[PDB]
Each structure stands twice: as C-alpha cells, then as structure tokens.
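Colleague: Quick one: this structure, given as structure tokens, is what I'll be asking you about.
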Amino acid sequence: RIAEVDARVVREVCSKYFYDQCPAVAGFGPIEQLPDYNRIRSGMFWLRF
Amino acid sequence: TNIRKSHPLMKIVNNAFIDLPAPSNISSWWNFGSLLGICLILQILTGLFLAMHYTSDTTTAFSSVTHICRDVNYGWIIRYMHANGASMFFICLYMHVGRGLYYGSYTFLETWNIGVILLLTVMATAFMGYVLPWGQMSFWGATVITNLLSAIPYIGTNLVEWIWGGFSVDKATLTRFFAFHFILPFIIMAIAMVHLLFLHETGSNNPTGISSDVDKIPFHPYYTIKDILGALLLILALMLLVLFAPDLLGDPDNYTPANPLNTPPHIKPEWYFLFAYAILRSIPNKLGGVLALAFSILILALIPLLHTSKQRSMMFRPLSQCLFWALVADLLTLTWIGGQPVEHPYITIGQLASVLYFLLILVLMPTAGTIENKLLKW
Amino acid sequence: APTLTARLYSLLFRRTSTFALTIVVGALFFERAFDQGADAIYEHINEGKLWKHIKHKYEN
Amino acid sequence: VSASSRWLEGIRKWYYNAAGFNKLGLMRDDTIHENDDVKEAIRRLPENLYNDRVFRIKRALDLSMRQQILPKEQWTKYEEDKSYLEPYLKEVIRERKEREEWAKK
Amino acid sequence: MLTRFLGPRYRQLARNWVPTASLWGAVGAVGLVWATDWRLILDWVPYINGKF
Ligand code: HEM
Ligand code: HEM
Ligand SMILES: Cc1c(-c2ccc(Cc3ccc(OC(F)(F)F)cc3)cc2)[nH]c2cc(Cl)ccc2c1=O
C-alpha cells in the first residue's frame, strides 16, 4: 500500500480533505492573538490557485 | 515570515486597515467617517475632469460651463456629479459631527481640533467652488463674503481690496478663486492623514461609551464589507439626485450670467450655510453679526471644556438626550428661517432661535450633567 | 452532485482562476442581456415619442 | 422618615430605571468614564471584583452588538446595586489632593 | 545567470503550475477583449455579434 503512493495521489487526497474545508479549532490559555474564525477559514485556500 | 507584516510599505497599510483592532458593537453612524473618505476622492476625480474644459476668463466662463454641459461627451454627468457631491459631502460631514457630539468622542482633543480645521477648510473650498460658474449667485456671494472682512477695524478696507485684487469683484478674483479651489483639496487630504494618525494611538469609541479592550475584532473582513455596503448606499443616493432630480438642491438664479448692476430680490446661499445666514441676519450690528457668525462655528472648539458628566456617552443620560434633540430641532429651525425674507414674524423667530442655540450649547448642557451627577450619587 | 449548486461548486468555484473566468464570461453576456432588456422596456414605455418611431415619416 | 427624603428616593429610583444601563446587566460603577484616577482605582481592585467587572462589561458589549437586552428577571435591582469602586476612588482622590496641597506651598 | 533553477524539482513544479498560469492568461485575454470592446474578436461570438 505504501509503495503505491506518489506525488499525484498525495496532491489529490490533500486537495480532497484539506482544501477549502471548514475546520474545528480549540484554544486554551492566553489566546488573545488567535485569529478570528473568518481569518482561519479564509486561510484554507489561495487566491493564486 | 509574512511579507505583509515586515515589508516597509505594506506594514503601514496592515497596521492601519487590515489588522486594526476595532470594537465589535459600533453602529452604522461610524460609517460616515469612511464615507467622507470616499466623497473627497470622488470630488477630486470628477473635478479633475472638469478642469480639462474650464477656462477662468470672466468673458468665457459661463460659456465654457455650458460647453461642458452640451458638447463634452457625457459632460453633463460629470458636472452634475461634482455639483451634488458637495451636498452629499456636507450631509456626511454634519452626520459625522453629530455622531461625535452625541457619543462623547470629543474627549480626543487632538482629533477633535484637527477635525474642526478640516471643517473650516472644506467650507472654504465649497464656497470658492460655487463662484467659478460666474452666475448671479456666484457674483453676489463672492461680494458678500469678501465684504465680510470689512468689519475688522482699521484694516478692513485694505484686506477687502487685497482679496479682490482691485476695487470690485472682477477677472482677477475669479482666476485666484479658481487656483485656490484647485489646490485646497490636496491640503485637506494631507490634514485628513493627520486626523487619522492622531486617532490611531487612542483607538476608536463605541456607543456604550465604555472601554472595549475586552471585546475587539479585526477591521478586515468585518468593517470592510460594511464600508462596501455604505459606499453602495451613498452611490445610490447620489445617482438618484443626479438622474431623477438634477436641480432640486440648486438655485435657478445661477443659470443667468453675472450682472454687476442688478441684484435678485431673493438672494440666499446654498442650503448648507443657511443657518449661519440665519444668525448673521439676527443681530442688527455689523461687527456683532460677523463675530456671532464666527463664534457659531468656532464654538465646537469649546465643547470639550464644558463636559461635566461622569459618563462619557449620552446613551444613559436622558436629560442630555432631550437637550441634544432640542438643539437639532433648533438647527433645523434656523435652516428654515435662513431661506425666508427678512420680515415679520421671521425676525423674532430667528433671534429667539439663535439665543436658544447659544444657550443650549453653553448653559444648559453642563447644568444637566451636574444634575445627573447628583442624581446618581457621585 | 445531482443538485445544481453542487455541480457548480465541484466544476467552477473550487479554483479561483476558474472563478474569475466565470465572472468575466458572465459579465460579457450579462452586459448584452441587460442592455437589450432595458432598451426594450424604455422603448415600450415611450412608444410613439422617440425619434426612431417617427423617423420613417420624414426621411425618404 | 422625611418627606423630602421620600421624594428624593422616588426621583432617584425613577432616574435609575430611566437611565437604562441596568437593562444590559451593568452596575453604576461599570459605566464610569475612565481617567487617570479611575484607572488607578481599577488597578487597585482585588481579583474577583476585577473579573466580575470584566465579564459584565463583555456581556453588555455583546448585547449592544446584537441590539438586544436581557430578560426583565436578570436586570440589576436598584436596591441591590451597591458601589464597589467607592473607597478605592475616594482614597486615590484624597492622595492626589494631598499632593496638590503640598505642591502649592 | 540563474543556473540554480535547473533540476528535477523545478521542472516538476513548473509542470504542476502550468495549468493555473494558462487559466490566468485566459482570464487576462478575455478581460481585455471585454473591456476594449474589440470588434475583431467579438464579431465571431454568436450571441454577442447581434449588439453591433
Ligand atoms: C473637497 C473637494 C471639492 C469640493 C467640495 C468642491 C465643490 C465644488 C462646488 C460646490 C462647485 C460648484 C458647482 C456648481 O455650482 O455648478 C464646484 C465647481 C467646480 N469645481 Fe470643485 N470641489 C472640490 C474639488 C475640486 C477639485 C480638486 C477641482 C479641480 C482639480 C475642482 C474643480 C471645479 C471646477 C472646474 C468647478 C467649476 C465647473 C462647474 O461649474 O462644474 N473641484 N466645486
Ligand atoms: C474631510 C473631513 C473629515 C474626514 C475625511 C474624516 C474622517 C474620519 C475617519 C476615517 C475616521 C475614523 C472612522 C470613524 O471613526 O468613523 C474619523 C473619526 C473621527 N472624526 Fe473625522 N473626518 C473628518 C472631519 C471631522 C470633523 C469635522 C470632526 C469633528 C468636528 C471629526 C471628528 C472625528 C472624531 C471625534 C472621530 C473619532 C470618533 C470616535 O471614534 O469616537 N472629523 N474621521
Ligand atoms: C452670511 C452669508 C453667507 C455665508 C457664507 C459663508 C458661510 C460659511 C463660511 C464661513 C467662512 C468661510 O471661510 C473660511 F472658512 F473661514 F475660510 C467659508 C464659509 C456662512 C454664511 N453667504 C451669503 C451668500 C449670499 Cl449670495 C448672500 C448673503 C450671504 C450671507 O449673508
């Protein structure tokens, strides 16, 4: 199973599961600098791509 | 790591617009300050395209403006946009000032005073613009404002002659008014940069009047989209005026060429100065009238000194709210009176309105503040 | 996938270059469509008044 | 009991209800304008009172954002609103006036 | 003299990024044609051709 992976498969799987997805975020402690949820969400894609 | 936070030029924009912490509960009244940013640029654009077809010669000024209206491709659109943008600018400006007065934003003394300077500069630019068409009202407004400095003792006539560049209003006056009208908006923009700079240090206010460091959100994307919506509504109102009522806020008399001999019997200035024209008509005294006119505008500089309440904003101060709306109604009364002939009973009403205006600003607001301080037991 | 919006997302709106291409093509067609509709409405409201309605009478 | 005191109590209760800061769940001392004296007085508060003040202000700001108010059963009662920032601000003003009096000489 | 960028990794990266560059070029071309109202190209488009 491992030997059959290549760059194309990794790109397709990552584009499926990461790109332009709504994440879940948890923060604990001095987290005043943690970005807003809109900023985290907008960081899940690129305008160049 | 991120170029946005380390580049020399983009860092300023990042700290000014993108990552600025702002309160989460500022209402729509905070949009007007951004709208004044838009309108200014609009007047710089449209006006810059009117200067490519305008000639300041006294014999070929009215004709040049009619050439712009009739011969230039889409020139009527640009002309009437520049004409109504002044009314939009002054509506936004008065809303900005009322917002600052109601919610106690005047405690930022530096920003407040720089804003007073900006208000005076914009008033001068608007007045100098209205002379360039060279109609009846242009001539008889330039005459009156230039003679307004004749009340100063011992130097009045010389200053009047120096501003006129002659013994009367003539070609030299029109040319220098054109030059000043061209150049002054750039100075206004330069001062507005300082208006923003002094506000960057202290942060912004909110309707509650309570410090909002606990609840902050980034400026982008939350107040960029509200800026876009406000700009859209502004464009809607401006285009409604331009396309469905091009001459509602104007005056017919400025469509006749300037006549140095005759004077219309119902002279009046533009709608956004009438209140001053109501004050000056009230006092039957030249120097007293001019001083009252100056003080009615410069009394905003003394507003921070008269604050006597423990609470910053009027959100929790019912008596102050009642007095504020009485002041607004009185300003509307003065604006109504300024458009009427000097005759009975409007003289008495104008005098009473001016007295009420000054009394409300100077006497009653601190008294209400002190009474409210005693009611809350502190 | 059966839904129209799912097809539009999976086909066009995933990438941003395709999003921009869709926007410019939509603007290109929407310009002509809106112009024709507005001109038709304006001509119908003011029928028998515009120059083009009374043009045939005078020019030979 | 005094009739003048009764009228003062009635007027003060009426004005408290009319001011409306209680509808957001705030107390009177939450709404004070913060200057150097008040900043020092707040800096001297203990932990629990400071945290309570922070949470009350935060909830009020959220209600103001959403253009809502609390239900009538959670409004601050006029009689139970006891000032917590009185002695601290009193002592700070006293010290400042002592400094000014020394400076006069 | 940018000879640092001749290797398998850079040709692989170029192969990956070619389609997006082509799409952005197409966006630029279509935008230019739509903005300039260039009749030379637009006269061949079926529904647009009726506007002239
Ligand atoms: C804050 C900026 C400005 C304001 C508030 C303003 C205001 C005005 C007003 C009220 C008028 C009278 C229009 C009328 O009664 O028909 C006017 C006319 C004029 N303005 Fe401005 N203006 C501004 C900036 C500029 C600039 C930057 C220029 C040129 C670079 C310019 C060029 C002109 C010209 C040529 C006229 C006379 C032509 C006409 O009658 O339309 N303006 N302006
Ligand atoms: C062309 C003139 C002006 C421009 C371009 C301008 C622009 C702005 C902008 C962009 C802001 C920040 C956004 C906002 O708070 O809405 C602002 C805030 C402010 N301006 Fe102005 N302004 C002008 C005139 C004035 C005047 C005449 C006054 C007062 C007499 C004034 C007083 C203030 C105050 C007090 C604030 C801060 C409000 C607060 O946060 O409590 N400005 N202005
Ligand atoms: C008082 C008065 C005015 C008038 C003119 C201007 C203002 C406001 C103003 C004030 C100062 C100013 O210059 C400054 F900002 F200081 F540089 C620019 C504008 C207020 C009123 N304008 C009239 C115009 C006609 Cl046509 C006739 C009579 C009147 C009339 O009696």
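All chain B residue numbers match Swiss-Prot; in order, they span 2-379.
Method of determination (from the header): electron microscopy, 2.9 Å.
Placement of Cβ uses the backbone N, Cα and C atoms for every residue, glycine included.
Below are the features I grabbed from Swiss-Prot:
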{"type": "BINDING", "residues": "B:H83, B:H182", "note": "heme b b562 binding site"}
{"type": "BINDING", "residues": "B:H97, B:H196", "note": "heme b b566 binding site"}
{"type": "BINDING", "residues": "B:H201", "note": "ubiquinone binding site"}
{"type": "VARIANT", "residues": "B:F90 to V", "note": "In strain: 65, 66 and D"}
Colleague: Rank aside, I only need the closest one: which of the recorded positions B:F90, B:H97, B:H196, B:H201 has its C-alpha nearest to that of B:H182 (heme b b562 binding site)?
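Modeller: For B:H182 (heme b b562 binding site), the spatially nearest of the recorded positions is B:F90.
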Colleague: How big is the gap, in Å, between the Cα of B:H201 (ubiquinone binding site) and that of B:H83 (heme b b562 binding site), rounded to a whole number?
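Modeller: Their Cα atoms are separated by 31 Å.
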Colleague: Quick one, of the binding-site residues B:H97, B:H196, which Cβ has the fewest other Cβ within 10 Å?
Modeller: B:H196
Colleague: Write down the Cα-Cα distance for B:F90 (variant position) and B:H196 (heme b b566 binding site), rounded and given in Å.
Modeller: 17
Colleague: Could you state the CA-to-CA distance between B:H83 (heme b b562 binding site) and B:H97 (heme b b566 binding site) to the nearest Å?
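Modeller: Rounded to the nearest whole number, the Cα-Cα distance is 21 Å.
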Colleague: State the Cα to Cα distance, in Å, between B:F90 (variant position) and B:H97 (heme b b566 binding site), rounded to an integer.
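Modeller: About 10 Å separates the two Cα atoms.
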Colleague: Determine the Cβ neighbour count for B:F90 (variant position): the number of other Cβ atoms within 10 Å of its Cβ.
Modeller: 21
Colleague: Reduced to three states, what secondary structure does DSSP give B:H196 (heme b b566 binding site)?
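Modeller: Its secondary structure by DSSP: helix.
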Colleague: Counting other Cβ atoms within 10 Å, pick out the least crowded of the binding-site residues B:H182, B:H201.
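Modeller: Selected from the binding-site residues B:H182, B:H201 on minimum Cβ neighbours within 10 Å: B:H201.
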